[PDB]
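> To start, I am sharing the structure in question, which I have written as structure tokens.
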Amino acid sequence: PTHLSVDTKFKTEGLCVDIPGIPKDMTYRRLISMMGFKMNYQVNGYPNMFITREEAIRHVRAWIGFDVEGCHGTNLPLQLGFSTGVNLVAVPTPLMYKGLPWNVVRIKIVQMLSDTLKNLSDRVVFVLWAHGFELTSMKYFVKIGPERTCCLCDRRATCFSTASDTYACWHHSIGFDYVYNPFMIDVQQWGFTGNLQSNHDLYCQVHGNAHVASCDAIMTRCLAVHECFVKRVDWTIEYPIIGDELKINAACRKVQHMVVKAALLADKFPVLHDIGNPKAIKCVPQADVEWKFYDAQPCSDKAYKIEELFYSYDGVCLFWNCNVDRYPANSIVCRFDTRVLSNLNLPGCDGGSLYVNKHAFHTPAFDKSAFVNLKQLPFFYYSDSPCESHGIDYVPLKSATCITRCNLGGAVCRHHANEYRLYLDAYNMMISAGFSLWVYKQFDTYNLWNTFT
Ligand SMILES: CCN(CCO)c1ccc(N)cc1
Ligand SMILES: CCN(CCO)c1ccc(N)cc1
Ligand SMILES: [Zn+2]
Ligand SMILES: [Zn+2]
Ligand SMILES: [Zn+2]
């Protein structure tokens, strides 16, 4: 039980307003045949165009919401909407394009999917709220067959070209006209009462219904993200490395150790209250401080209410990726900014985003008002390690934010210049990934200079 059986029943009630008289009894096998696709009894890696919810969750990076609305049925034009915000009008002869025949529309579809997905996934998963026209449009821009490899590289083929009779991945499909072996899932198969808008609006107020196909496509994908990543969470599922995951994660641990160590040296808190991940380890194990841990799993729906985390109840509080409505004034905070544009950050539900780095984390919408009792933490590098080289060429470092014994003495040593530059790169990596750092208002790096006396 890893793939969806073609002999599984498909509920057709949602399809009957576009396809009246459709049989109530139907399998994926008959549906695919009626869609105009021939599977020919083929065991060549593509057993079904449709996938299970479990397979869709593993390929969340491939998700593209797709809706088709009748503009006027082979006689009338269709409006194709995608969760990228693109609307294309195909004539049978928030960006809205004028009516064009399928031979040119299919070229635009391939270009758009390739530009969106090349740095995200090895495939496309059309996320539908199927009513009929969207499935009947597929024969006009999709070709299927055995699993193939790209003609210019080792990646699986996602596109086909009728001009050259060749196959390409999302990176090498320029000039290609067909989407090859796409996958799809109909959200209506999961069991819902009422229409798309009524189910979507129960959980999200950010996506409106401007009455166009792309709005429906965005709502459909948003509803699926809510069902799979908000109301249900699975932190065991592993996702492949597609970018700077490792460097970001290493930078996060380096920055956390730096900031907490410096806050303890500068303000000498007798106790640190570490709130968040129940598997947390002391980030500054050599510090004198009394370290107390409080368990809170990552919140995927709404930010935690501080009144609930503290059970309505000195030292400093550490909230490292623990999303709360309003941080206490005595805090050290790392909060992911959901607005960040990156290949790891997918659009989410109700302003939230789906951050995918080894595991998927639906993160509640970034809110500047959560940080009203704090200030932004400025960049600084602190080190009490010996000034000694051991082991790239050099230009002497001059920086007011290199808090070291050698800088206090008037000339930064080669070791601390190298470590400062490595730390600044890690810091910039973490910030550009979307993380934001906040600290108690009394934090002052000037208090770190007397640790070298
Ligand atoms: C959704 C696919 N489709 C439209 C033509 O491709 C269709 C499905 C079932 C029946 N019985 C007739 C038509
Ligand atoms: C900020 C630390 N703190 C008060 C110390 O006793 C606290 C934290 C969590 C709960 N649940 C209660 C209290
Ligand atoms: Zn390729
Ligand atoms: Zn939404
Ligand atoms: Zn030094």
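What you see of chain A is 5949-6020, 6027-6047, 6076-6295, 6304-6381, 6388-6449, where the numbers are those given in Swiss-Prot.
The way this entry was determined, per its header, is X-ray crystallography, 1.8 Å.
Placement of Cβ uses the backbone N, Cα and C atoms for every residue, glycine included.
According to Swiss-Prot, the protein carries these features:
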ACT_SITE  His6193  active site
BINDING   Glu6017, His6193, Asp6198  Mg(2+) 2 binding site
BINDING   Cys6132, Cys6135, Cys6151, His6154  Zn(2+) 14 binding site
BINDING   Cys6377, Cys6402, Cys6409, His6412  Zn(2+) 16 binding site
VARIANT   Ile5967 to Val  In strain: Omicron/BA.1, Omicron/BA.2, Omicron/BA.2.12.1, Omicron/BA.2.75, Omicron/BA.4, Omicron/BA.5, Omicron/BQ.1.1, Omicron/XBB.1.5, Omicron/EG.5.1
> According to DSSP, which of helix, strand or coil covers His6412 (Zn(2+) 16 binding site)?
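Going by the DSSP assignment, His6412 (Zn(2+) 16 binding site) falls within a helical segment, counted as helix.
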> State the count of C-beta atoms found within 10 angstroms of the C-beta of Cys6377 (Zn(2+) 16 binding site), not counting that atom itself.
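Summing over all protein chains shown, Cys6377 (Zn(2+) 16 binding site) has 16 other Cβ atoms within 10 Å.
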> Where ligand 3 binds, which of the recorded positions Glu6017, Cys6132, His6193, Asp6198 are close by, with Cβ under 6 Å?
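Among the recorded positions listed, those whose Cβ sits under 6 Å from ligand 3 are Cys6132.
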> Radius 10 Å, atoms counted are CB only; among the binding-site residues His6154, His6412, which position scores highest?
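Answer returned by the neighbour count: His6412.
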> List, in sequence order, the residues of the same chain other than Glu6017, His6193, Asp6198 whose Cβ lies within 8 Å of the centroid of the Cβ atoms of the recorded Mg(2+) 2 site.
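Surrounding the site, in chain order, are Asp6015, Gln6033, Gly6035, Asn6191, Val6194, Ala6195, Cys6197.
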> Could you list, ordered by sequence, which of these binding-site residues: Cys6132, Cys6377, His6412, have a Cβ under 6 Å from ligand 5?
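So the answer is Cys6377, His6412.
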> Since 28 residues are absent from the deposited coordinates between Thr6047 and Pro6076, report the CA-CA separation in Å as an integer.
25
> Of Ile5967, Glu6017, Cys6132, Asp6198, which is closest to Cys6409 (Zn(2+) 16 binding site) if I measure between C-alpha atoms? They're all recorded positions.
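Result for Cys6409 (Zn(2+) 16 binding site): the nearest of the recorded positions is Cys6132.
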> Just how many other Cβ atoms lie inside 10 Å of the Cβ on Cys6402 (Zn(2+) 16 binding site)?
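So the Cβ neighbour count for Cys6402 (Zn(2+) 16 binding site) comes to 18.
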> Can you figure out which of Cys6151, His6154, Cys6377, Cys6402, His6412 (the binding-site residues) comes closest in space to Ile5967 (variant position), comparing Cα atoms?
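That would be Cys6151, the closest of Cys6151, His6154, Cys6377, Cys6402, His6412 to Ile5967 (variant position).
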> Taking the Cβ of each of the binding-site residues and counting other Cβ atoms inside 10 Å, which one has the highest number: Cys6132, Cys6135, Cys6151, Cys6409?
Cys6151
> Recorded positions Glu6017, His6193, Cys6402, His6412: which have a Cα within 10 Å of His6154 (Zn(2+) 14 binding site)?
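Correct set: empty; none qualify.
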> Report the same-chain neighbours of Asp6198 (Mg(2+) 2 binding site): residues 6+ apart in sequence with Cβ closer than 8 Å to its Cβ, ordered by sequence.
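Non-local contacts for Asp6198 (Mg(2+) 2 binding site): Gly6013, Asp6015, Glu6017, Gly6035, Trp6111, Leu6178, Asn6191.
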> Check the deposited model and tell me the whole-number distance in Å separating the CA atoms of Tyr6295 and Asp6304, where 8 residues are unmodelled.
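Spelled out: 8 residues absent, and the flanking Cα atoms 12 Å apart.
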> Could you find out if DSSP has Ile5967 (variant position) as helix, strand or coil?
coil
> Which residues of the same chain, at least 6 positions away in sequence, have a Cβ lying under 8 Å from the Cβ of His6193 (active site)?
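Residues satisfying the criterion: none.
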